[PDB]
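Report on the structure given below.
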Protein chains: 2
Amino acid sequence: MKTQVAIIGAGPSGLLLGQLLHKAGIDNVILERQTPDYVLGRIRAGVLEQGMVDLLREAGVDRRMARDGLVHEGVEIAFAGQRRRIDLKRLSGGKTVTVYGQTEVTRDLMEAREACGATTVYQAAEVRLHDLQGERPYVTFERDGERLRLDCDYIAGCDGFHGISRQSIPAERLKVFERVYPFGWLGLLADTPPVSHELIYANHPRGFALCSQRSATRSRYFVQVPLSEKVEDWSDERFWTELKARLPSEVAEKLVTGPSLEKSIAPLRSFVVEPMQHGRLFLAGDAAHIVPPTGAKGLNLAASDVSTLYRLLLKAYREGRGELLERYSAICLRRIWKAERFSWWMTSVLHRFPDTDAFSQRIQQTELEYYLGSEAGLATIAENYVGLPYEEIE
Amino acid sequence: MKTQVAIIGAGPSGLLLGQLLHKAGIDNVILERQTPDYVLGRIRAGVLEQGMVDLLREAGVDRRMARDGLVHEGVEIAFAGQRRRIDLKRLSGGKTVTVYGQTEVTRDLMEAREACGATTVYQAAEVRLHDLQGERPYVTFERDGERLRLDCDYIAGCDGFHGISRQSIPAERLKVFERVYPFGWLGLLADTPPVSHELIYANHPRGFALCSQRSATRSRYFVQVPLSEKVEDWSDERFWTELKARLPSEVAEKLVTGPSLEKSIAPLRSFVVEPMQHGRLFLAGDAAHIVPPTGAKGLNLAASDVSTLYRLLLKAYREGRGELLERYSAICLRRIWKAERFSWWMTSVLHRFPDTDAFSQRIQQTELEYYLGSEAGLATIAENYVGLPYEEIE
Ligand SMILES: Cc1cc2nc3c(=O)[nH]c(=O)nc-3n(C[C@H](O)[C@H](O)[C@H](O)COP(=O)(O)OP(=O)(O)OC[C@H]3O[C@@H](n4cnc5c(N)ncnc54)[C@H](O)[C@@H]3O)c2cc1C
Ligand SMILES: Cc1cc2nc3c(=O)[nH]c(=O)nc-3n(C[C@H](O)[C@H](O)[C@H](O)COP(=O)(O)OP(=O)(O)OC[C@H]3O[C@@H](n4cnc5c(N)ncnc54)[C@H](O)[C@@H]3O)c2cc1C
């Protein structure tokens, strides 16, 4: 086979880049290791920046999101009994965030790609990338036992943290920056109405807790948990009791509980590689970077990498300006590092870190008191939470 | 002897509290371990908040400060080649800071106390504090071999970090919060004109550097130095070469160097005790807390503790409301912890910390890029730098 852009991975990154590119007339073939059902089983993210919302609109995949997505105008941070509201809309100059599940975004995109007849190969086994520095790079994969070859101009590695694309770059051309946190989040999806119309992040002596949602009758809750915890040690009931013990009484009292639809533990990590490209191969999303979920930036960074790779490729094809693609990593890294810094700070102030001395505990408490009580402090969280502006270029 | 308020220490804290109290009609006796000359030899601080300026005016000790003090409207932070200016006046809503040396403030105050005839006992040896919980606490000291007793109503411990007043509180009534940094500052006073009309804080791969001043022909420079450094290993010339190597070229080029009037190394520390009182004894300034010098908050916290202890005592005597003095530590601690947080952050972003991994280095660089390029980021530094409002009470 032959295509113009080969996309490895059919998660949100690959599908968005795929849709945008197709609508613009740049053929693209997506290769995905799992089946469609497997991909749709992943719960994941729930908070979308205005920027990602506008990108779904541009791919023309926003009908259901505009219908069912919920626009949030603020978030609440609870600490030491207090519950402070950050008016995102007011403090950001009118921007807001949208709650629409990643599973749903992935669904909308997959449906859109089918309807337009673009190519997607599922169960593409053993994908290998070749001649990344040549003028004619290519991908080989196995489909029902036989090895096939796809020739393309460029390759977009949208295959997540464990994807083959980042491992295909000679290790010596890359610089890795990583911090592993000593805790993870234990998450629970329940078919129950949410405890608040906005999200609640809670710093409690017992450990972090987060009250989120997917819609008016679907909730998502998280508790900080030690790295040794196994999910089978957490019955629905043990979870509910722990969530309640970490929330302020007036909130824990209104909480409608119920059996879990899904329960899973996800460790926290910060990861960035520089550069994010090598020859004809460009990494986007989780393939190039990981942020802890505290700032809801994962799916949002993937969107910005994609919006960026797309606009550069658009220039490369429609305008013949292929030299602009060298600017990908620089553009992307500026936004990435700021979101990494925001996620890191958020994680630092909301979580209970082990073996922490008295001074640092007081500093953490004072960080919250200052930032949540200063108009300038609130504006720094707010502008970062809704999402900093996407870069332009030319 | 007998007095109403016994003040231990004749540094800035003791003298300010002493002057304010005298002018209001509350007699006070100051006890100081060293001689006046010894006290006046200490170089120390140079940056005063508006709040401390107004306090010097209230003690009526501002003639020379208004004359010779310099009002700074901004500071500059240099990192990665760039030189960013934080317009303090604009971003703080019109507040500024004043550069007038601590030695000079101490001088002005000492002169004022002499002229008014208030009591100050120098070379007061072996000061001991007694009956702190009684109704009649007292201080004993040795003056030329003989032991004397001073009876008072209250005792203000303004004796610095190594003073006797904090050690007089039963250790079990106090909670200490401390962080020791793995570096100190090597400072140099030179009779040369300053390299800028405003201060310059510099983060350089080689370590922190600060360009400060005392007047139009007197400069003060600092370099971060390892905890093992001995001042005798730093000749004037070695210092100048190191300062230059840490500043941006256009600044290092304008630098007028010269022999040092004074050279000394001061380690960095964060220290807070809670509470700041015990019975009839109240701690103020360095006796109760230490901040690293990066945020210029030391002398400024001492001033606010003093402004607070004074207004409470004023109520106690002139209005009979002595129950208000129990509110001292709470009022003081609110302002103290925020300044501790600001000093800690400042130190964290401007200094080169040993054994630092790649991720943290990038986060530090990104902290600066974000805060110095966001209007909300700049406002958080600015409002904190000029000084957060003093609390009111009643
Ligand atoms: C398990 C996990 C849980 C998360 N939970 C949350 C959460 O609760 N909240 C939140 O805010 N953020 C969360 N995130 C972050 C957010 O969901 C991600 O940043 C986002 O999915 C990024 O999308 P992506 O398309 O770049 O990669 P992914 O969504 O991971 O998709 C990449 C795709 O590439 C495929 N692939 C992998 N290897 C190959 C191969 N060799 N060949 C072909 N295809 C391959 C994968 O099967 C997958 O379909 C989570 C991330 C992970 C990994
Ligand atoms: C050595 C050092 C260097 C500093 N350098 C800087 C600098 O470069 N820049 C900056 O911003 N900040 C600096 N600071 C911070 C700032 O100068 C202080 O926070 C400030 O001096 C606080 O004033 P104070 O009156 O509370 O205590 P101090 O000024 O320390 O004065 C307390 C006084 O109490 C006296 N005393 C001690 N023990 C007894 C006793 N047993 N009986 C009676 N009297 C006693 C002392 O002799 C001293 O006179 C420095 C602090 C120190 C200690």
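So how was this one determined? The header says X-ray crystallography, 2.0 Å.
Keep in mind that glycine also has a Cβ here, set from the backbone N, Cα and C atoms.
Here is what Swiss-Prot records for this protein:
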BINDING   B:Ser13, B:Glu32, B:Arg42, B:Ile43, B:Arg44, B:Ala45, B:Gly46, B:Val47, B:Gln102, B:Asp286, B:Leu299, B:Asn300  FAD binding site
MUTAGEN   B:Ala45 to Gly  The positions of the substrate and the flavin are not altered
MUTAGEN   B:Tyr201 to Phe  Reduction of hydroxylase activity
MUTAGEN   B:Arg220 to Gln  Lower affinity for p-OHB than the wild-type
MUTAGEN   B:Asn300 to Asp  The side chain of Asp300 moves away from the flavin, disrupting the interactions of the carboxamide group with the flavin O(2) atom, and the alpha-helix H10 that begins at residue 297 is displaced, altering its dipole interactions with the flavin ring
MUTAGEN   B:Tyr385 to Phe  The positions of the substrate and the flavin are not altered
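All protein chains shown were included, and the count of other CB atoms within 10 Å of the CB of B:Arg44 (FAD binding site) stands at 17. Each of the recorded positions B:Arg42, B:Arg220 was scored by the number of other CB atoms within 10 A of its CB, and the lowest score belongs to B:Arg42. Other Cβ atoms within 10 Å of the Cβ of B:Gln102 (FAD binding site), summed over all protein chains shown, number 20. Spatially, by CA atoms, the binding-site residues B:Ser13, B:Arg42, B:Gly46, B:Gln102 include one closest to B:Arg220 (mutagenesis position), and that is B:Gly46. Ligand 2 lies under 6 Å from the Cβ of B:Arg44, B:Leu299, out of the recorded positions B:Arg44, B:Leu299, B:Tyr385. Residue with the densest Cβ environment among the recorded positions B:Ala45, B:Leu299: B:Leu299, by other Cβ atoms within 10 Å. Note on proximity: among B:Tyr201, B:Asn300, B:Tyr385, the mutagenesis positions of the record, the Cα nearest B:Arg42 (FAD binding site) is that of B:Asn300. Counting in whole angstrom, B:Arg44 (FAD binding site) lies 18 from B:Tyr385 (mutagenesis position) by their C-alpha atoms.
The local packing around B:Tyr385 (mutagenesis position), expressed as other Cβ atoms within 10 Å of its Cβ over all shown chains, amounts to 24. Secondary structure at B:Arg220 (mutagenesis position), as computed by DSSP, is strand. Non-local neighbourhood of B:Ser13 (FAD binding site): B:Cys158, B:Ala284, B:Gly285, B:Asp286, B:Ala287, B:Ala302, B:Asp305, B:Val306, each in the same chain, at least six residues away, with C-beta under 8 Å from its C-beta.
Using Cα positions, the member of the recorded positions B:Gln102, B:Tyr201, B:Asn300, B:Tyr385 nearest to B:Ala45 (mutagenesis position) is identified as B:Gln102. Within 10 Å of the C-beta of B:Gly46 (FAD binding site) we count 26 further C-beta atoms, all protein chains included.
Over all protein chains present, the Cβ of B:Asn300 (mutagenesis position) has 21 other Cβ atoms lying within 10 Å. For B:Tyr201 (mutagenesis position), the Cβ neighbour count at a 10 Å cut-off comes to 22, with all displayed protein chains included.
The two recorded residues B:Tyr385 (mutagenesis position) and B:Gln102 (FAD binding site) have their Cα atoms spaced 18 Å from each other.
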